[PDB]
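Novice: Pasting a structure below so you can have a look.
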Amino acid sequence: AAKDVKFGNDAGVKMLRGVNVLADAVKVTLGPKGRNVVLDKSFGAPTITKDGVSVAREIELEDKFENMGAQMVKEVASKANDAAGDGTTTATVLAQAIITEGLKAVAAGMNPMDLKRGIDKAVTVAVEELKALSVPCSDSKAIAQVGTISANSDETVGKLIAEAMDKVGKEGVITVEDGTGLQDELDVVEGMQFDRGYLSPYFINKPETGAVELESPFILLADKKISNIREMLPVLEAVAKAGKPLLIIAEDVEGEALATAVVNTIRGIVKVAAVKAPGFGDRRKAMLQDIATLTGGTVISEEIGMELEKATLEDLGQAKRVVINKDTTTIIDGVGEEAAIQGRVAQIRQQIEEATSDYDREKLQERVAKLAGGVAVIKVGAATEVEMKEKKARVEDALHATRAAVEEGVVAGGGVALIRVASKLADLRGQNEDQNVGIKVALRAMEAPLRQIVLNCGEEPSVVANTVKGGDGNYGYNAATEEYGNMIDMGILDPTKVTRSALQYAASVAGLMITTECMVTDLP
Amino acid sequence: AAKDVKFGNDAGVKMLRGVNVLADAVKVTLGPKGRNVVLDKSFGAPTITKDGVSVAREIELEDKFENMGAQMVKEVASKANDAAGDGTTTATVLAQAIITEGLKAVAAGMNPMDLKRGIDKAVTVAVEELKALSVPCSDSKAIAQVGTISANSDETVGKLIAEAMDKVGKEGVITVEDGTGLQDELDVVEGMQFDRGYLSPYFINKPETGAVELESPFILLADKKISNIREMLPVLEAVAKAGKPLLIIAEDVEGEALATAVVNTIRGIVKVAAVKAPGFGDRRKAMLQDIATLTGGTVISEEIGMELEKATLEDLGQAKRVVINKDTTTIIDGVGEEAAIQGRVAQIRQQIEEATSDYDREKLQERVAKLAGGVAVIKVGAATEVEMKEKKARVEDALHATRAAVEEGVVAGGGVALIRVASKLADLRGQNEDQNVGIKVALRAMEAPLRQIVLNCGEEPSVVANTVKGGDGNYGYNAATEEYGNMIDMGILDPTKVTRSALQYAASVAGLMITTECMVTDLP
Amino acid sequence: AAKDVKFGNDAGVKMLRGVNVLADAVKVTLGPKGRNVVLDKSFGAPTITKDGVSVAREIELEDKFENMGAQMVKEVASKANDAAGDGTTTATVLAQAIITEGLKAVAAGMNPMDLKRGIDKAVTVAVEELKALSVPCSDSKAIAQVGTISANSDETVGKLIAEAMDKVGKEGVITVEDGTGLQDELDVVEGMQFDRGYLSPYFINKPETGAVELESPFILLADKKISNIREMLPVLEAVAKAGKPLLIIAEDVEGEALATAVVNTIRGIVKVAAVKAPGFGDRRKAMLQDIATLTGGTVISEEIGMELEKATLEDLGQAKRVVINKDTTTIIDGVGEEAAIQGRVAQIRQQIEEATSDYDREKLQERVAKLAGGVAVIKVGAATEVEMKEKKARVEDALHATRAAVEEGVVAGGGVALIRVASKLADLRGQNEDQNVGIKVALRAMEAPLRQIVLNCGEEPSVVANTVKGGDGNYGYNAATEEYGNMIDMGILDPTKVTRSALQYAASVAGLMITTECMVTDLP
């Protein structure tokens, strides 16, 4: 359709306005003294929330250009939460900061490309600095401390996490489920998890968390690309007769007839979810085998002349439960044959011993790790179903926070780590002056989160920032108690991974936006 | 419907406005320091891009006249990319330049026809000059150097290209596919390629590249003109039963019932693509035979009393994969019979020996070349599916750049070749003064690309252009490092074919537009 | 009246707009290829001019704020012409340049006060550099060369100047008058000149040059402050009876009754001009004596009981002619008594010998210099009254240019001196980064005049500037011949004083304007 096109500063003011609406709405919720945000609902009474992610989700602007600015920052900042399990609001606050001052410099005549180089440099060094400031979290004592901190100081949740991680490894697969009573339960089970999410977002099940749970599903393993439902109908019918849901693990499901029907048609009659087989090339085939033996099912491969038209229920595998999300599939309890699973693990173990290269060995043992590793299932018990459900949420949150913590450590929370590394980089320079202001732009932006936090406290942000900067190490301001001190000792910290992801993604969009000369959108 | 008609300068200002919007939007992305362009999407978050071809694709204007101007330049400039595999944005920048100054002269009272003759002359001589400035790229060392340069200095990609080209000829057919693992693979296979594109653009498949891939398709060869689906339904049903896609190679498919249903109806149920048989007259029939034997299928000819109503699956040929685009069809792995294929090649080889004219011999051997030539398939391997997919793109790009390079050599990139040849033509003259300004208009326009590139660098374009022009040979400005030097040594070059196609097509529309006196369009 | 008040950037854009109208109108006339400007007149046919001072005089804007911006730059830039006899347009061009980029930086968030400090520093050093680049003009050969150059290469005018200056000193008082015939005449005459201009601009006589000529006027010396006409009427009557004009040299004339009547009433009946007595304190009295003896008149001092009520014609002095302007009064031919004048000069000469301090000696000899110096009168002869009048103008212009040249030398004209000193100051820095951009702002602005000059030539200003900067010494671009070379040898130069005044005044307003936060004006 006829388009509306904007160039330079015109497009600049437009994006800045859309970003400021998004950022200003979301940032009010930042910190222990964060304010509420009311989100209207046609469904009934408005929702009062402090979850900056929920607010962002509702932000859409009327002006096509301004809306483009907001949707850009929203997309990138969301990648932070996906990556580190948190960081979206901080990413938005930083983004707004870098974009605001970056565009000012651009409008002052500075070179966009240089400004971006400077911003990029400061971020590189700053990430190094965060890495240095990081406090590791490896021992079970640490793991529990982080866990309870994330679970709002719940010693029990920390224990659970630490116990699960100890019983399955810090990088092992751990799930959280509803308890059967008062007592918590933990049991490692034959299972597996691979980095492959649902093909269609429309597969989301009851779990509001943006996931899909399937009780006793039938796993269908086919290394073919299923684009049409025709050669799969018989299976679907049989599955339907069983009343059990279905999980389709194929090379890829094309939205021509299969994914089309599986979604558009199966909106209640059946529970079917589809995901891509892990890996590519030959490994894709091997892994499907691992999954097959694990679930006790067989893979349908055209190479062997296997026909989905003849795929009977016995070919389908099964698991106690399966949880799929944006980019992961976890097979919780494979109905596989213990000895068979052990046989494969041994078979692959042998292959590793006779490997002729590092690459082969690596991938080979990654597979045995999955099969031989198992899944640790946490069953959150409580006195009442309400408590149980609430605690379960806490466990899920703490689990993510802790995993991120074991991976890259922990750093002073409250927006102090960012303002810390920034104070160090005061002598950093670049190939030229534009690059230098670029560097300054990033450094000043690193103070935005703390200043926002102190703003919601009704305190003076430039005074607290000035004070925190003058200090050293993990010395900061505790907005909860509104007293200065050692952030780590005060138990106010964030996984270094979320602070890093937040900064990097924020700098990413800020950079793109600062080096954008033209915007194209449909006319109203 | 009632039309709106414009004449002379009125139509002139209209087209100029439509061209300036299109060119200004697209040219911001030119050069190593090219800026970003945001393209709104209703599908979700906007797309931030630097691909001038993507931007152009989105340009549609509200004013009917201005939009005509833009659509004209877009259509011709796109032919450059199709021809040389690149050149569209440069073609647009040049076009804008020639059109801007041409119309000024026209409005000054100069003769449009003369102005165009002058422009046309300058381009003829300039193309000769580019030919002279060209550095050949024939030896495998050169082929690899160009290949890696195109693959962002990836020695491996250059190797691949050179290896493939050596194993199948520099003008042989080479395809790129996904790897089966870490290692790259290369294997010549039974295949063929002819200059015939898809009948309907609506046949475009998953490949966003404006192409269509078909895995294990059934090739239908019919030298009849299929306008109605009736006499083809039985075949379609059988194909459907096989679940395999279909490729229809017929004399021509008419949009009455066949192309209508094949597109409008087959939007998911089946995968059907249609293309015209190669050549015309008797050759059309002969070639279809070649394709038939190659794919192992048989041609349905009304001459022999063949009825499509009775066309069974055994009549249909098959290939491992088929890729069709705007103006080409490539049969990657014909399931033909080795001996049969060899028999035909021999049969035609004999025919060549007993040929009674140059024309006969020529076309005869063009056919044996296709059959006896084979297709070189490159399998891009990598450590991860992401890497593999990214590298594969690089290989595809480098492959096109290199093929263009072997054909017409290579020339100083960065908009330097055009400004070079232009500095030489300073004494060129024509039949008269109007023709002379015509010549000047084109020569000055040849500086547009470099000046744009330098503009995006934040540098002074008239100073760099002045300096580059004063130099000689492949001496230019390296916008990457922002230093002058020998473009070829600095590894900054373009295939002479793209620079040529860009200039010629740009001058084409510029000429038409400059000699346009009336525009007709529907009223709003 | 109710006011309209603006602050910060709002007032910024307003002043910038008013300055751009003023500067853009005036700068079109810059250089040998300067364009014309048409200034409407109700009096008859429009005036076509290239005199940037005339254009500026006509610039008044509708918007009260924008007009304030224009009137500010006009007032300061005019001080340059007053000081060095030229420089107004250059001052305007520079001012526009410094203001344009200064305000950009301010709007970018830079500190106004710092920016101004930087600008001020660059100007200080640059003036030093100009002083160093200066070519002295002292010997009569030089004086003549500069003179003819100013007189459009007229060897005769140069001769005249050099002859006059030699016959009366380089810092002596020289006047230009109409010739009595074909031959030029030059004669030193009993006269004097002091730095005191007319009290009311409404005293301007026939000389359109903004001056007042009085033939055989009666000089009235009164050290009293004349605010009322009452005690002066008798004198005025007597003067009227003589029909001769009158020059009133008093301590000060107050606009209550005297200056009121002398102007508002004497608009044709009499020719009366008034100026303040030179110096202050006791010196004011002494000097009046010198003037008295010089003109042969007597001073009326209340101290001695002198009453203006009784001031007869014999008390009034007389001179062949008197010329008064904005800030100077020149008594051309005092009817004093040779011996009396010689007596005073001797009397003061004695006082100098018995002086007890440097200050006394200095001022004492400044007085004898005036009396004993005399005035050199140049009589411009020609073949026709038209030629005579035209040549006379040339002599007056050349005389001013040359005097400025003897005082501070001469520098490469054509906007080359400014771009020269600027290229040297590339390493200059200040107390901080804002101060640094301030410095850069000034340096870049120093290129504006040459770039404008080359712009009017239809040439590329950034190319010529780049070339001139790369050169060294007085190497520049001759816009007249449009060839590079040694500006001084090519005879293209400006008195160092005008280039200096232009830069300083330009930086003055630019600084004030850049550090202005609020503007107040009446509402429309």
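The residues of chain B that appear here are 2-525 by Swiss-Prot count, in order.
Just so you know, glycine gets a Cβ as well, placed from its N, Cα and C.
According to Swiss-Prot:
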MUTAGEN   B:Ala2 to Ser  Complex stability is significantly decreased; when associated with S-76, same residues as in M.tuberculosis
BINDING   B:30-33, B:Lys51, B:87-91, B:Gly415, B:479-481, B:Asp495  ATP binding site
MUTAGEN   B:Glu76 to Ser  Complex stability is significantly decreased; when associated with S-2, same residues as in M.tuberculosis
MUTAGEN   B:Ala109 to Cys  Forms inter-ring disulfide bonds. Prevents ring separation and leads to the formation of high amounts of symmetric GroEL:GroES2 complexes
MUTAGEN   B:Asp398 to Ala  Can bind ATP with normal affinity, but is defective in ATPase activity. Binds non-native rhodanese, but cannot release the protein
MUTAGEN   B:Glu461 to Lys  Temperature-sensitive lethal mutant. At nonpermissive temperature, the rate of general translation is reduced and a defined group of cytoplasmic proteins are translated but fail to reach native form
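Can you walk me through where each of these features ends up in the structure?
Specialist: Reduced to three states, the DSSP call for B:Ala2 (mutagenesis position) is coil. Around B:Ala2 (mutagenesis position), the same-chain residues at least 6 positions away in sequence with a Cβ under 8 Å from its Cβ are B:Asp523, B:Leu524.
Sequence-distant neighbours of B:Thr90 (ATP binding site) (same chain, 6+ apart, CB under 8 A from its CB) are B:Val27, B:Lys28, B:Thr30, B:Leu31, B:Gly53, B:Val54, B:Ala57, B:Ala78.
Here the Cβ of B:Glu76 (mutagenesis position) has 11 other Cβ atoms within 10 Å, regardless of which shown protein chain they belong to. In the three-state DSSP reading, B:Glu76 (mutagenesis position) counts as helix.
The Cβ of B:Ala109 (mutagenesis position) lies under 8 Å from the Cβ of no residue that is in the same chain and 6 or more residues away along the sequence.
There are 18 other CB atoms within 10 A of the CB of B:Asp398 (mutagenesis position), with all protein chains counted.
Long-range Cβ neighbours of B:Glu461 (mutagenesis position) (same chain, at least 6 residues apart, Cβ-Cβ under 8 Å): B:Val455. In three-state terms derived from DSSP, B:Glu461 (mutagenesis position) belongs to neither a helical nor a strand segment and is classed as coil.
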Novice: Would you list the recorded positions among B:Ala2, B:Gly32, B:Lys51, B:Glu76, B:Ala480, B:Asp495 that come within less than 8 Å, Cβ to Cβ, of chain A, in the order they occur in the sequence, writing 'none' if nothing qualifies?
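Specialist: From B:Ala2, B:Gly32, B:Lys51, B:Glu76, B:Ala480, B:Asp495, none lies near chain A.
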Novice: Under 8 Å Cβ-Cβ to anything in chain C: which of these recorded positions pass, B:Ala2, B:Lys51, B:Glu76, B:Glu461?
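Specialist: Correct list, in sequence order: B:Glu461.
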Novice: Using Cβ atoms only, which residues of the same chain lie under 8 Å from B:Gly32 (ATP binding site) while being at least 6 residues apart in sequence?
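Specialist: B:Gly32 (ATP binding site) has long-range Cβ partners B:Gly415, B:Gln453, B:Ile454, B:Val455, B:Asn457, B:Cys458, B:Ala480.
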Novice: Would you count the other CB atoms within 10 A of the CB of B:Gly415 (ATP binding site), including those on all shown protein chains?
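Specialist: Counting Cβ neighbours of B:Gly415 (ATP binding site) within 10 Å gives 24.
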Novice: Which whole-number value in Å describes the distance between the Cα atoms of B:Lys51 (ATP binding site) and B:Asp398 (mutagenesis position)?
Specialist: 16
Novice: How would DSSP class B:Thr90 (ATP binding site) in three states?
Specialist: helix
Novice: Between B:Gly88 (ATP binding site) and B:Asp398 (mutagenesis position), what C-alpha distance do you get in Å?
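Specialist: For B:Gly88 (ATP binding site) versus B:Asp398 (mutagenesis position), the Cα atoms are 13 Å apart.
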Novice: Any idea what the Cα distance is from B:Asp398 (mutagenesis position) over to B:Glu76 (mutagenesis position), rounded to a whole Å?
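Specialist: It is 22 Å, counting Cα to Cα.
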Novice: Give the three-state DSSP assignment (helix, strand or coil) for B:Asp495 (ATP binding site).
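Specialist: It is in a strand.
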Novice: For B:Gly88 (ATP binding site), list the number of other Cβ atoms lying within 10 Å of its Cβ atom.
Specialist: 29
Novice: Within 10 angstroms of the C-beta of B:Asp495 (ATP binding site), what count of other C-beta atoms is obtained when all protein chains are considered?
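Specialist: Here the count is 26.
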Novice: Would you kindly give the Cα-Cα distance separating B:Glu76 (mutagenesis position) and B:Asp495 (ATP binding site), rounded to the nearest Å?
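Specialist: Counting only the Cα atoms, the answer is 22 Å.
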Novice: Look up B:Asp398 (mutagenesis position) in the DSSP assignment and report helix, strand or coil.
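Specialist: Assignment for B:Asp398 (mutagenesis position) reads helix.
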Novice: Near B:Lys51 (ATP binding site), how many other Cβ atoms are within 10 Å of its Cβ?
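Specialist: Taking every protein chain into account, the count is 17.
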